[PDB]
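Asker: Structure in structure tokens, see below.
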Number of protein chains: 2
Amino acid sequence: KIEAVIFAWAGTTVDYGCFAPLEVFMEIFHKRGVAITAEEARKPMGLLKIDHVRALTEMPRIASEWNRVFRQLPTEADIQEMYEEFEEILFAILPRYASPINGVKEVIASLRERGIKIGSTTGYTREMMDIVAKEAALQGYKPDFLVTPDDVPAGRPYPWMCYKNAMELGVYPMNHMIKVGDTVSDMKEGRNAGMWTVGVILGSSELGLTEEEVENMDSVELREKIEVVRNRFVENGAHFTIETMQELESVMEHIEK
Amino acid sequence: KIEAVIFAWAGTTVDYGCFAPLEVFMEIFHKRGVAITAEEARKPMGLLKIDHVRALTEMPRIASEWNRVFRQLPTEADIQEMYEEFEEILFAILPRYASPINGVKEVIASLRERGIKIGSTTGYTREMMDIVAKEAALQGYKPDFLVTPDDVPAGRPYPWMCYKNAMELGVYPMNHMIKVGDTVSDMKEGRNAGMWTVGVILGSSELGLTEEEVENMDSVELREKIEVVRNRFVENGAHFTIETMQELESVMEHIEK
Ligand SMILES: [Mg+2]
Ligand SMILES: [Mg+2]
């Protein structure tokens, strides 16, 4: 019996394609002369934002570039400084990226009718979430609970946030819960937490497409990209893979057999 | 691979037989004119002390007698009042009941050598533990971390305290941990948290015997009582059972196969 579902935020319940942090990540590196790609920027998507900045400076390609510019490798000074700008730019546009993804709200309402608790974990800090959650609520979305990396010792891939969701929701064991996310770090979080782990494709950070791009893309090109994402989720721990949230119910019935 | 081991306190690491509260639970009920057996007083051993008093008032036999004497069932005020007396008494004698059980420390140090983190959960309040922990530490025992029901939404059998341990000790998943306890509620906490659950027999609250009573007892009767406890532990979800702590290391090695 699945008594609760723990949802990721960006790229899962709000912000189709997880675009809010994409250009911000590229913007902060572009200034130093180190231009990164959208694919690199998306690699550590899901982790706490500051950990994300560090992970980017850790990447060989980005590190080689940077060192070859400033004549040295990125120091904690360079990370703190970039994350600093990351916040200033993120906070201004943040209200525009809290729109509930197409059919998520009906799924949420369906889960509540059955008495299933609604939890959530995030990559955003508490300060950022006060903005995202308020705005999402205005648009018709509010989970039963929400935990950010600021509430526990560390964010994803650690299972700390999921354990806190269970605690405040009163649901145990962990296998009576489902984690649904859209990034590789979301899958690692669900598994390290010992819960049933589900990956969503359309609207995910891993796909990195806007709704329009999905609606207007050549069917064959789309399916190729969909399977690339499905395989990535699977290789990284996913018990299940769904194209949209509309299949969540089916994964639940399957698990309960 | 087992990364950490969570031990219960009274009855597992310290206070052989778990006598510290025994006579107190009996005292607070006899005063009201409702005599309770030692078996009844020990049945819910492990739960937060206040929850323990409430559990006793919920037991059919105890509830029935109270209804006979007072013409009503126990009131929250009654429980609140009994618990106040439970503290006044328990506090004055706590220090005497905080001494490590014979060979536990040996197993403890042998685990620290194998790079194993030691965590702990209790039924005692934060206030009570200050006393127990200070004294236990004076006699050679001090785990890496300790959690009480005061740190989480509820105590045993809920797995909250164990998740906290996992967070602070930085270990995951839960099955990379072993829960070592001596009560039924200790077994349910281990299973509810999704970890390897092990019951200690000699010196456990379930046995109820002291060291002298154990040694100065017939060899047929003892093995009879040990089997009663062993079956109880197992019947309640325990994966494995050990008579003394010197068998823990074997269970570990066994599991890592
Ligand atoms: Mg996400
Ligand atoms: Mg105990």
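Shown for chain B, in order and in Swiss-Prot numbering: 2-258.
Recorded method for this deposit: X-ray crystallography, 2.3 Å.
Including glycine, each Cβ sits where the backbone N, Cα and C put it.
According to Swiss-Prot, the record shows the following:
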MUTAGEN   B:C19 to A or S  Kcat/KM decreases 10-100-fold
MUTAGEN   B:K50 to R  Loss of enzymatic activity
ACT_SITE  B:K50  active site, schiff-base intermediate with substrate
MUTAGEN   B:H53 to A  Kcat/KM decreases 1000-fold
MUTAGEN   B:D187 to A  Kcat/KM decreases 10000-fold
Asker: Identify, in sequence order, the residues in the chain of B:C19 (mutagenesis position) that are 6 or more apart from it along the sequence and have a CB within less than 8 Å of its CB; answer 'none' if there are none.
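Answerer: Listed in sequence order, they are B:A11, B:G12, B:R43, B:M46, B:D183, B:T184, B:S205, B:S206, B:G209.
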Asker: What Cα-Cα separation, expressed in whole Å, is found between B:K50 (mutagenesis position) and B:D187 (mutagenesis position)?
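Answerer: That comes out at 14 Å between the alpha carbons.
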Asker: Below 8 Å between Cβ atoms and chain A: which of B:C19, B:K50, B:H53, B:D187 make it? I'm asking about the mutagenesis positions.
Answerer: none
Asker: Near ligand 2, which of the mutagenesis positions B:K50, B:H53, B:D187 have CB less than 6 Å from any of its atoms?
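Answerer: Near ligand 2, sequence order: B:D187.
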Asker: Return only the integer: C-alpha distance in Å from B:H53 (mutagenesis position) to B:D187 (mutagenesis position).
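Answerer: On Cα coordinates alone, these residues lie 13 Å apart.
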